[PDB]
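Okay, structure first, notes after.
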Amino acid sequence: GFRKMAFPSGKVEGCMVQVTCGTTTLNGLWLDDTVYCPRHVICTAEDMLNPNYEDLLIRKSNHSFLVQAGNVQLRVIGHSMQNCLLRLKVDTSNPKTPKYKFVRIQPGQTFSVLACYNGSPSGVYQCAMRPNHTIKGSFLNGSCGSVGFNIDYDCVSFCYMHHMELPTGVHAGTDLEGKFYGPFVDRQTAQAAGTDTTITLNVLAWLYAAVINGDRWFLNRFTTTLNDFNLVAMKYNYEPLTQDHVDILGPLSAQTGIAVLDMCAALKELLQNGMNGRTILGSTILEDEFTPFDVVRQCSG
Amino acid sequence: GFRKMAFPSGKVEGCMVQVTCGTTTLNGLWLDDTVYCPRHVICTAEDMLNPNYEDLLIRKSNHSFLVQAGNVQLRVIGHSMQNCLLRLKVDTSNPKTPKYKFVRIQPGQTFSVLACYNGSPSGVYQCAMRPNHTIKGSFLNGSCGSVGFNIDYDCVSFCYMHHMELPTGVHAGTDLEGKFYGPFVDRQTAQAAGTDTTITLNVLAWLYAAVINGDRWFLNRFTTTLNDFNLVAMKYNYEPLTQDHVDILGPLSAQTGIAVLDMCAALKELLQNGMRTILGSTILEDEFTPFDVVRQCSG
Ligand SMILES: *[C@@](O)(CO)[C@H](C[C@@H]1CCNC1=O)NC(=O)[C@H](CC(C)C)NC(=O)c1cc2c(OC)cccc2[nH]1
Ligand SMILES: *[C@@](O)(CO)[C@H](C[C@@H]1CCNC1=O)NC(=O)[C@H](CC(C)C)NC(=O)c1cc2c(OC)cccc2[nH]1
């Protein structure tokens, strides 16, 4: 079969802690002797409308922060601001720290989210970095500080820390350097994102995954040039496909025997005609949150 | 919006091992000093076509089993078969054993699956046990012995151990007592599942989830008996509701003030007259249980 699959979250669960400053509590990520968390933990409800973060942070001391790993309190021995995050130095190192890296994910790429509440892991799901730099996640009150990550041979690449839910229900956050993805700001305001687009490379990978798993009703005897495909794709708010993206689909094309441009012609027909009550891999819409890597990993190992 | 979400898998990852007999390898579950795994690990590829498990197990000794946590071997000191599983006693009690229970889930219930290969966890996803006793999973060669589970208050309830991929691409397995879900058997044969039906309980949970989010156009001024609903639902390939299903809907019914039977009358009208959108599609979702809805609406 074919399902949306997240990385096993164990390596990340062992890093989640709770951070409290006054009456504000959120999640933190404890790696070696540092705890990372969103900086708005230092704000009161009144500060959040227009916070002068450097001004608010200089008024805090080490004992202002209560850090808890389960029932155990970790003593904060230093603090510094890391863009929209705080870096809290603690007096003990996390023995459960995996091999890790901090990466800045690009639009179209996917990652797993470990949703946490009060320092306790609660759920794990897969998300994609949207072209408009939001993520379509599922986060409730207390989820700030939850992280997004990928795993490669026991190394955890952390790429996202959660901060905000927009009025439309989509989400905004930062990388682990504290830099927001997109034009968002950590202030208590209603913020709109730019117009989103469909991740074309991922839709094509998902159509290849459908062929690999028996679904091929949408295929046709036609072909298209890359430019003619891109003209139709842009008309429907889909990202243009570059020659680099065609090359990425090489392995999936060689596996199914379907040329990349032949799959583009099938997608062009789907965009123009529609699905007309039919389904692809159980879905009634074109799915764009599976990368070619996600498809290859799930079908081949 | 709603999405499939799995439980954090760490407590289960700490229990995954690999079990090998000859060149046949699969996954096992290590809890305290016992390792549970599919009994077909004792078969060569040719033995699987028509195996006599009792006879095949007589010639296996404790020294025949290679159990590994990573590349660390755990010595087997006892073995027994329990239905379609093997229970191997090992010389080491797993320090990472969470608080746990073994449960046999009912059709319609959801659970997380930790797909494993060679004892190494690879991915996690949420599955629903279909009324035909299959799951629409994603499994490759080497996935046998992967487990399904739910976590409630740091207690892991194990409910599924993977054994087979049917010719239609759906999957079959057993509970942690080795009893298959459905009429399947552990042999290398093409087996067919019965025709599947829609999980009525979960469609009702999805309607309550829509009401919780302010989408309530489909509610009507009538009610139905459970029997009248069951008779109409079966004409639409929907499962009949049981007293347990009505009980499970208790919290959602109290939260919205919609009696379960009043919601069945709304669903009955949707079935007989069609659909407009709900949350906000024309297709009703049947893989989110009443617990899944509460978990994503209330937190
Ligand atoms: C964090 O848990 C707070 O620590 C929280 C997570 C969201 C709550 C619900 N779902 C979530 O994803 N984030 C916030 O509450 C942030 C805090 C900022 C960065 C200081 N704020 C918002 O997400 C936010 C504020 C407003 C708003 O105002 C006025 C109006 C409309 C939307 C909105 N979202
Ligand atoms: C286990 O990993 C074996 O240890 C394996 C898992 C499947 C392989 C691929 N995807 C999976 O989910 N299970 C099997 O290979 C089982 C072994 C049995 C229980 C002894 N066999 C099947 O799943 C199986 C056999 C046949 C078949 O024959 C002939 C014909 C059609 C389908 C089919 N499935």
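Residue numbering for chain B follows Swiss-Prot; the residues present correspond to positions 3242-3516, 3519-3542, in that order.
The header says X-ray crystallography, 1.5 Å.
A Cβ is built for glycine as well, from the same backbone N, Cα and C atoms used for every other residue.
Taken from Swiss-Prot as is:
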- B:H3281: active site, for 3CL-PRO activity (ACT_SITE)
- B:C3385: active site, for 3CL-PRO activity (ACT_SITE)
- B:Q3429 to P: In strain: Isolate BJ02 (VARIANT)
- B:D3488 to E: In strain: Isolate BJ04 (VARIANT)
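This view paints the features noted in Swiss-Prot onto the structure.
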residue: B:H3281; record: active site, for 3CL-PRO activity; DSSP class: helix
residue: B:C3385; record: active site, for 3CL-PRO activity; DSSP class: coil
residue: B:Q3429; record: variant position; DSSP class: coil
residue: B:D3488; record: variant position; DSSP class: helix
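In this set, none of the recorded positions among B:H3281, B:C3385, B:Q3429, B:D3488 has a C-beta falling under 8 Å from a C-beta of chain A. Where 2 residues go unmodelled, between B:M3516 and B:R3519, the Cα positions on each side are 5 angstrom apart. Checked against ligand 2, the recorded positions B:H3281, B:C3385, B:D3488 give B:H3281, B:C3385 as the ones with a Cβ under 6 Å from it, listed in sequence order. Taking all protein chains in view, 14 other C-beta atoms sit within 10 angstroms of the C-beta of B:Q3429 (variant position). Long-range C-beta contacts of B:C3385 (active site, for 3CL-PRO activity), restricted to its own chain and to partners at least six residues apart, with a cutoff below 8 Å, comprise B:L3267, B:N3268, B:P3279, B:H3281, B:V3282, B:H3403, B:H3404. If you measure from the Cα atom of B:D3488 (variant position) to that of B:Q3429 (variant position), you get 40 Å.
Residue density at B:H3281 (active site, for 3CL-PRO activity): 24 other Cβ atoms are found within 10 A of its Cβ, drawing on all protein chains shown. The number of other CB atoms found within 10 A of the CB of B:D3488 (variant position), across every protein chain shown, is 11.
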